[PDB]
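Trainee: First the structure, then my questions, so here it is.
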Protein chains: 4
Amino acid sequence: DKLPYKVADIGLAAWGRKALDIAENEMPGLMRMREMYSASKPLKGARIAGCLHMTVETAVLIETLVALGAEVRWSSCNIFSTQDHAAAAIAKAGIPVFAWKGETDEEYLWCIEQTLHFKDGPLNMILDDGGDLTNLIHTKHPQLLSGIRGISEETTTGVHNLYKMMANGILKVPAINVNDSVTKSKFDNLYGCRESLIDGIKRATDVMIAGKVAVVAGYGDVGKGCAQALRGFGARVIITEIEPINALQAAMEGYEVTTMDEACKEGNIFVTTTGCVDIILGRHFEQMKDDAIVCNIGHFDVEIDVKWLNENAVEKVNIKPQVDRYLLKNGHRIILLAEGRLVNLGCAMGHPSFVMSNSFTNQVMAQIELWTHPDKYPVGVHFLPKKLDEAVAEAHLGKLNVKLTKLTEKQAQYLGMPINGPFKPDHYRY
Amino acid sequence: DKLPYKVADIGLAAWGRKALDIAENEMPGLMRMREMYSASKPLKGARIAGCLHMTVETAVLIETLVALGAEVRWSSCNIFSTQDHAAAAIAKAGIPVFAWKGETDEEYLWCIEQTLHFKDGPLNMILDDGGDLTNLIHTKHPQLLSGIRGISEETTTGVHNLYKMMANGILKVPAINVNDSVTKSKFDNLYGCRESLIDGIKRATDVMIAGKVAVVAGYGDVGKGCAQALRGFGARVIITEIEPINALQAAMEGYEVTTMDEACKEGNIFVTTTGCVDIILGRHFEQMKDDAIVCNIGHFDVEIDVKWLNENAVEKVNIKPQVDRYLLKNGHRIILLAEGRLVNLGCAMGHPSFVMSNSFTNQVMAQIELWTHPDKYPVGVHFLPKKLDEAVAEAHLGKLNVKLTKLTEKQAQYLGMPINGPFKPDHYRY
Amino acid sequence: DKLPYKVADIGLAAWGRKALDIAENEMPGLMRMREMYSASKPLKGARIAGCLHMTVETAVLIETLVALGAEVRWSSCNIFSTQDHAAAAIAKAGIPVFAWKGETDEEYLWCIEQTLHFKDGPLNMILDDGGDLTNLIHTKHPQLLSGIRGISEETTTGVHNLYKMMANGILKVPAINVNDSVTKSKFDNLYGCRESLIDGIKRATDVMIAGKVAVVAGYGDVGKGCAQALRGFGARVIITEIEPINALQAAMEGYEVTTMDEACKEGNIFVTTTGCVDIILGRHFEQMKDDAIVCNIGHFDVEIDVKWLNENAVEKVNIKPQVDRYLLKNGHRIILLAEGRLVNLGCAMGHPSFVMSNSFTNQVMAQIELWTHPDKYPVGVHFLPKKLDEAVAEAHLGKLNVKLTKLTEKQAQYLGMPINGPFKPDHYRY
Amino acid sequence: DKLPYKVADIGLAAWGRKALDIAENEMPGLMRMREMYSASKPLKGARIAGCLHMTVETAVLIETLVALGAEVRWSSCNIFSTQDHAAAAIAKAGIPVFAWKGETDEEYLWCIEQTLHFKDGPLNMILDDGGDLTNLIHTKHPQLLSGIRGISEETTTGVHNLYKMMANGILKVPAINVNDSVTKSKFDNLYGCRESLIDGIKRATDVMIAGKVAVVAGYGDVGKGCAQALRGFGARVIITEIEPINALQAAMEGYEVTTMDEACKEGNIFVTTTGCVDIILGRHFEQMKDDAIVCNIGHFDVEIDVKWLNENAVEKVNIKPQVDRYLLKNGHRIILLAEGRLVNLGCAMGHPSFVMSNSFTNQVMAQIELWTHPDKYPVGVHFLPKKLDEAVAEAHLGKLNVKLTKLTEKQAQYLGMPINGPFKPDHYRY
Ligand SMILES: NC(=O)c1ccc[n+]([C@@H]2O[C@H](COP(=O)([O-])OP(=O)(O)OC[C@H]3O[C@@H](n4cnc5c(N)ncnc54)[C@H](O)[C@@H]3O)[C@@H](O)[C@H]2O)c1
Ligand SMILES: NC(=O)c1ccc[n+]([C@@H]2O[C@H](COP(=O)([O-])OP(=O)(O)OC[C@H]3O[C@@H](n4cnc5c(N)ncnc54)[C@H](O)[C@@H]3O)[C@@H](O)[C@H]2O)c1
Ligand SMILES: NC(=O)c1ccc[n+]([C@@H]2O[C@H](COP(=O)([O-])OP(=O)(O)OC[C@H]3O[C@@H](n4cnc5c(N)ncnc54)[C@H](O)[C@@H]3O)[C@@H](O)[C@H]2O)c1
Ligand SMILES: NC(=O)c1ccc[n+]([C@@H]2O[C@H](COP(=O)([O-])OP(=O)(O)OC[C@H]3O[C@@H](n4cnc5c(N)ncnc54)[C@H](O)[C@@H]3O)[C@@H](O)[C@H]2O)c1
Ligand SMILES: Nc1ncnc2c1ncn2[C@@H]1O[C@H](CO)[C@@H](O)[C@H]1O
Ligand SMILES: Nc1ncnc2c1ncn2[C@@H]1O[C@H](CO)[C@@H](O)[C@H]1O
Ligand SMILES: Nc1ncnc2c1ncn2[C@@H]1O[C@H](CO)[C@@H](O)[C@H]1O
Ligand SMILES: Nc1ncnc2c1ncn2[C@@H]1O[C@H](CO)[C@@H](O)[C@H]1O
């Protein structure tokens, strides 16, 4: 009857395997969860449904969940985020995958539905990134909410929506805040974007960063990280915000701060890290310098009113996959990347293996807590035990040769914490 | 009988007032508290005794408190931090001041006792910086504990000693952790230091930063700032940490992380941002390069073992106030700045006015809650209302010309916060 | 008989043309040269044969040359650097192109042989980048030295070999040192590599640059630029050099200077900007941590002992074009890139359009001088008029929106230069 | 009769010497010129007259000159650049010094005159910095030119006024362009200001760099360093220039380049590195933000129209030595530093010892060339031999733990250079 998996070219399985083995070598954390729980298989009897850009990095994660005894039905939470060779490998591995690069929004949903029913019945766990899976089931298949033991959210947009469902009595299952995890937000969000964002602008535009004026919307971890990438290349970064604290940070860092109404007149490259709608309007395109490159890193595509463009451009010529050059009714052109969607994961390849492992480590730890200590997590959105947090970083210090110092009893007694024990307070903010 | 105030040279008040007039212009938040709460005098019937480095910046805070209608009796929490003209002006402004640069331990504790009693009776509010004002009373004069309505801690050491006092029911009066306030820890700690450290290093040694090797022990907000400073000058910074996360951060920032035992052989400039004992031992000094520069930026002077030096050095000469060249028994020399005490406030002038206001506005804000919302604060250690937190940054945006954007109804709905209302989640770390 | 051009897929013509259309807008200089001399056609009667990586950027150069009234026959100076869609356009446009990515060494030479004869007889002008075209003819077809009016050198290596043939009496025609031109050397060499080096490593390995140790061999313009790129992502850069001034530089910049013998032990990513043989040897390979990535940004592939790896590696697997993973006899694996040859041009797309236009303008400027004012250039190696030089930077100030300032008579008189007249002395080193 | 020297307070000897002892440790170059030429005493018979900011680092140059057999008479090329303890040491040493911080415009000249005649007769050698000494004699005492064997210029201004005198046949004695020495311009000019400018501002204003708008006029080596300094402190930096190449440079560095006319309205800190007059005019003062900080780093005081303020300001209050707060008619205040003269040497200590040794090694090298190999130096202005240049640097590598690499026969043969020999071509600009 139904399909066992749907990928682009299963003949990409071998090239992706080499890719996977190479990525494994950079994923210290993840490989550590394997050589620690493979025998005890803590996720035995689990049937996980995931919605995460099927990238080479997600395969390493998916095989880490399978090594721990879990069953997995995958999907990518992006039509352009998928990496076909990473998929045509997981499929070959025997894991039913439904994801290719460039699925239509109609395809997108079919792929997610394919991962709701296993052989031993419906799913019992959710691994989400963006919130499509947790909401698609919370509103489209409310009869499965009961057989689902736990939820995991990858990104901020996903965790902001959870907190909403909660405050609106719509959350019927417990979810863990992976994103907000220091070793997650202060690494993947910041450091990750610092290298993947421009990798995306470059591969698609091949533009020279030095000289340009880049406007970044929002100064969050993704903003602080994005802004550091352009500025470090020779660009002049302006920043727009709605948060006093964040706004002061950006200025105290050398960044001019204004509105997009006045900044759209100077910028050559525009980047949205914002979590909400209408960041770059048509009233902004009408003032942008010629060939101005516009992209958005945020999760969903509604930061850039891509509609105004396709409905107000004298013409639109696609240069190549996920790259568009429009001709405005004023002469200027506006190279649009990934049709307004995630730029790093659609024009490039996402965050680097190392950084990606820091987040998946947290994802695997979360899946293990939820599926195993159900009593520890009542319906709501819980953080992950700091202890487990500090654990992710510790698992990666070896691959970087980081040599931690060691307190003595003299100091331990002095400070008051354990020479061997914890001391990382919950107030720290990093 | 008693003394009205004890200061170095009251004839320094004229030059101070000037320096004070220049700083007011740079401390917007402070001024904004004045042009808002002087008439209503919210701190009325208040008798504040505070321990904080009597500098030009602590004078604008002090006079802002009296404007708000308080009774202030000052004192400095460091024998070298004081800024004479700043104390001369305060003394002349008729405020009871006890403090000068270069006091003996025996004088430093006398100065504190002088600010325990007011005409209308003992104190009832505490503004600390290090925990020495809240401890002296808690252990020496416990009987006044009753009269004390609240506590306000300026620095991480005070706040670390607060959660302890609580963990052993030693704390008999509530206190607000001003340090851990976003607009204080991520600005005064990090930025502040990113400017005032080297100033103290330079002003004392006039040493060339570029090309040296700077060893910074501890990668906190202070360690992240001090490192960058040196690093931005052309130095090669090595970092020593005990926490993996913090350590991972440095390693992800390009810094080389190891132990001091191995790094004491390479460094030229030694900076301690750690908050605990024995960072730089003799076991190190014995391996340091000729004329290595060693200083401490952490609050107290037990980071660097100045004792060993004093009792293991061939000869110790004094080039100028707070600068000492030691002649080790191996011929090598070691320039000690401020004798292991705070180098920025010791050899320099401390953080700049603009960053100091963020902390002082928080300071004033705190007292207004403690003294005015006692119910809201039960014995223990509390955080300052995020709302007022975001209020400080706000108060500084104008001076910087930061042009904040404003959400429309459409957006305000989307996201789910108030176009004009709050949306700053407490999960945020910054 | 003979072939009209030989490209990978002329069915890429369409795609390559859009790519060119986007570039032209980014290469202000080349167009300015077009919109200035396409009517006066200064290159009329000339038959240019160039050996420069046939990429999109060079496409714009060629079409500019032809727009100036010249005949052109092209070939790439690298077996992996070619950009087939850009060559398929130059092909359709009617221009004879003998290039494509991945040619055999035996093919690479045949492709150059095709660009030696035109219908009107042999070439009379040479546009080189590496020294292969000027050498092939000097040593293989000496009977053609008479017909060549001039030479144009793109890179250091080429201009280094030019200065030799001369010192040896082998140079039979005059050449122009393009590389040493300020708006090329300090722009292309430095800024081009600061952006394209990394873009080469990523697309090829997708390695996380933050947290790694990057060993850079050579601190020339290409070195200073690679160091800065890697060091801005969080990598730890160690530099190796044979020159004190350059060495004192890296040093004074925060970099650690040592020898590859010591460095090969700490390095994670190795980059050779040096222009001579044996920069990285097997004696090193056998000390490199696991999976170390080794690439070469110099011009020729003799900096890394590739021959050793092949004849000493237990096994070699090719992950994907220009990416090989080697298994040494100690287990460790070495990820070689581009087979030792140019990493940016072979793994990425070379430098971004903007920076290449500076270089490519100098180029067009040279061919005009040599072919038009031969009397000015007597057998040897010369520099491009300091005046023309400054003109390359001035034709770009507009696109960047740079607002130069203008002296007044009072000033112009003061200094002693022309308020409109030149002043940039040749002592200047930038 | 005449005076043996003139200092502010000879009692300052003791401490100066301590500072001189320490500085010697940071000047690996000057000491090397000692342990090498003190016995052979090459400057025997020389009566050197030199105008250079009499500072601790100068006293070291001076003492090196005497150790090499040269007689000496000194004066400061600045009214506020002198360091009284470093002059009270040279005086006690027995050397005739005529300098002291804060000398009226008339004392400045009388000091230079004192150093025009030695017992054995007039001067036969000049070591200048600015061109004061060399001009005063050329125009006031032309009768000494015959007895003067050579000239040494420390800075750009003077060197620019030498090529000038030459171009006007008014230069009657051979001079050496020391400034343009790579290990001088790309170190003293660049890395020197990077630390000296902000130290001057800081000590003077103690203002906060972070979050301010800084305008640097002139993007030369001095502009490159000051720009980078302010920038790494968290300040936004606007750059003004008249040169297209230097201009593109700033822009490809991310700096916004405009004109003071537009800029003056934004900046908070104004720094002049230009070499000419009328940089910051009254027309600019009337638009500046309140309490803006203005200062010049160039050599002489005519970049900032100080005369205008003095004659258009409501009132001018002196904050303290070399610091003034002016009151314009619009209520705004202008904090003027050093009265418009060098800000790094007038309010700070100048460049750190280490860097001042590279410059001073060249200084002592030139005198040994002019005063020992005259036939080699005809009337005009020459560059110090490249061989000697590379020596300066090479002589500082050890102190910084730099570990240069050595070429092999295999490579030297390759390149064509001497494994042990030189190769630093003069086409290199560094
Ligand atoms: N591209 C990736 O690979 C990737 C990685 C991480 C997170 N994300 C996405 O990024 C978003 C979260 O960003 P984060 O975690 O880096 O930081 P965050 O959510 O903390 O950042 C939000 C910041 O943006 C500001 N902002 C909100 N509305 C704005 C408006 N209209 N104009 C200007 N600024 C505005 C807010 O004030 C806030 O300071 C989510 O949508 C998440 O999906 C994507
Ligand atoms: N001089 C100033 O201007 C100034 C400013 C802020 C805070 N302080 C003082 O400094 C401390 C606060 O520093 P902060 O808030 O920037 O940082 P913090 O306390 O958050 O960080 C301390 C860091 O030091 C590390 N550390 C602890 N012991 C160590 C050891 N033995 N070896 C190596 N590393 C070690 C910890 O892992 C931690 O990450 C307090 O003492 C506070 O009083 C002084
Ligand atoms: N990939 C590209 O885009 C690109 C761009 C420009 C130049 N190049 C190539 O680069 C070379 C020119 O370099 P450039 O203009 O960037 O700077 P440059 O030529 O000035 O660099 C030479 C530097 O490398 C150093 N060096 C020489 N031998 C060394 C050795 N054996 N070990 C360590 N260091 C050594 C030299 O001392 C010198 O400082 C030529 O090969 C040229 O063909 C490639
Ligand atoms: N105080 C110090 O420590 C110090 C150190 C070095 C040099 N200096 C002085 O600085 C000058 C030269 O500096 P350098 O060697 O760093 O570089 P340089 O002489 O190359 O700098 C000159 C640059 O300034 C620019 N400029 C000239 N007029 C301008 C104008 N009206 N507006 C804007 N920009 C303009 C020019 O375009 C040029 O690029 C000399 O006067 C020298 O005396 C002072
Ligand atoms: N390489 C990648 N593979 C999988 N997930 C990624 C990757 N790159 C970024 N992400 C995650 O994507 C989320 C948003 O969709 C970010 O929070 C980040 O955590
Ligand atoms: N300029 C200064 N005046 C008063 N307090 C300061 C100053 N500089 C730094 N500090 C404070 O010193 C504390 C540690 O003693 C830091 O928390 C910071 O708040
Ligand atoms: N994008 C590119 N297109 C054409 N030539 C390039 C490109 N990138 C780098 N180069 C040139 O390659 C030369 C060395 O092969 C460098 O001097 C540089 O000028
Ligand atoms: N510390 C210092 N000692 C002596 N001369 C200095 C000092 N700092 C800078 N200078 C010199 O002042 C010159 C310009 O007057 C600069 O070229 C620089 O060489």
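We number chain C the way Swiss-Prot does; in order, the residues shown are 3-432.
Determined by X-ray crystallography, 2.8 Å, according to the entry header.
The backbone N, Cα and C atoms fix where each Cβ goes, and this holds for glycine too.
Checked Swiss-Prot, it gives:
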BINDING   C:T57, C:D131, C:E156, C:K186, C:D190  substrate binding site
MUTAGEN   C:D131 to N  Strongly reduces S-adenosyl-L-homocysteine hydrolase activity
BINDING   C:157-159, C:222-227, C:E243, C:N248, C:299-301, C:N346, C:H353, C:426-430  NAD(+) binding site
MUTAGEN   C:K186 to N  Strongly reduces S-adenosyl-L-homocysteine hydrolase activity
MUTAGEN   C:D190 to N  Strongly reduces S-adenosyl-L-homocysteine hydrolase activity
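For each feature listed, report its degree of burial, its nearest neighbours and the pertinent distances within the displayed model.
Mentor: Counting only same-chain residues six or more apart in sequence, the Cβ atoms lying under 8 angstroms from the Cβ of C:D190 (mutagenesis position) belong to C:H353, C:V357, C:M358, C:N360, C:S361.
There are 26 other Cβ atoms within 10 Å of the Cβ belonging to C:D131 (mutagenesis position).
Every protein chain considered, the tally of other Cβ atoms within 10 Å of the Cβ of C:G222 (NAD(+) binding site) stands at 22.
Just so you know, the Cβ of C:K186 (mutagenesis position) picks up 28 other Cβ atoms within 10 Å once every protein chain is counted. In the three-state DSSP scheme, C:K186 (mutagenesis position) is classed as helix.
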Trainee: Would you mind sorting out which of C:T57, C:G225, C:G300 (the binding-site residues) have a C-alpha within 10 A of the one on C:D131 (mutagenesis position)?
Mentor: none
Trainee: Reported as an integer number of Å, what is the Cα distance between C:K186 (mutagenesis position) and C:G225 (NAD(+) binding site)?
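Mentor: The Cα atom of C:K186 (mutagenesis position) is 15 Å away from the Cα atom of C:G225 (NAD(+) binding site).
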Trainee: My understanding is the cutoff is Cβ-Cβ under 8 Å with a sequence separation of 6 or more in the same chain; which residues meet that for C:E243 (NAD(+) binding site)?
Mentor: C:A219, C:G220, C:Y221, C:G225, C:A249, C:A252, C:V259
Trainee: Taking only the binding-site residues C:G222, C:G300, C:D428, which one has a CA atom nearest to the CA atom of C:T57 (substrate binding site)?
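Mentor: Looking at Cα distances from C:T57 (substrate binding site), the smallest one goes to C:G300.
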Trainee: Between the Cα atoms of C:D428 (NAD(+) binding site) and C:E156 (substrate binding site), what distance do you get, rounded to the nearest Å?
Mentor: 21
Trainee: To the nearest Å, how far is the Cα of C:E156 (substrate binding site) from the Cα of C:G300 (NAD(+) binding site)?
Mentor: 13
Trainee: In three-state terms from DSSP, label C:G225 (NAD(+) binding site) for me.
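Mentor: In three-state terms, C:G225 (NAD(+) binding site) counts as helix.
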Trainee: Mind computing the max CA-CA distance among C:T57, C:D131, C:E156, C:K186, C:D190, which the record assigns to substrate binding, rounded to whole Å?
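Mentor: It comes out at 18 Å between the most distant Cα atoms.
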Trainee: So which of C:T57, C:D131, C:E156, C:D428, listed as recorded positions, have a Cβ under 6 Å from an atom of ligand 3?
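Mentor: Result: none.
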Trainee: By the count of other Cβ atoms within 10 Å, pick out the sparsest of the binding-site residues C:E156, C:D428.
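Mentor: Selected from the binding-site residues C:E156, C:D428 on minimum Cβ neighbours within 10 Å: C:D428.
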Trainee: Of C:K186, C:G222, C:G225, C:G300, C:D428, the recorded positions listed, which put a C-beta under 6 Å from ligand 7? Please answer none if none do.
Mentor: none
Trainee: Once near-sequence residues are set aside, which residues in the chain of C:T157 (NAD(+) binding site), 6 or more away, have Cβ atoms under 8 Å from its Cβ?
Mentor: C:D131, C:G132, C:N181, C:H301
Trainee: Recorded positions C:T57, C:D131, C:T157, C:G225, C:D428: which sit with Cβ under 8 Å of a chain D Cβ?
Mentor: none
Trainee: Below 8 Å Cβ to Cβ and six or more residues apart, same chain only. Which residues does that give for C:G300 (NAD(+) binding site)?
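Mentor: Listed in sequence order: C:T159, C:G220, C:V224, C:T274, C:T275, C:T276, C:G277, C:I281, C:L344.
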Trainee: Going by DSSP, is C:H353 (NAD(+) binding site) sitting in a helix, a strand, or coil?
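Mentor: The three-state answer is coil.
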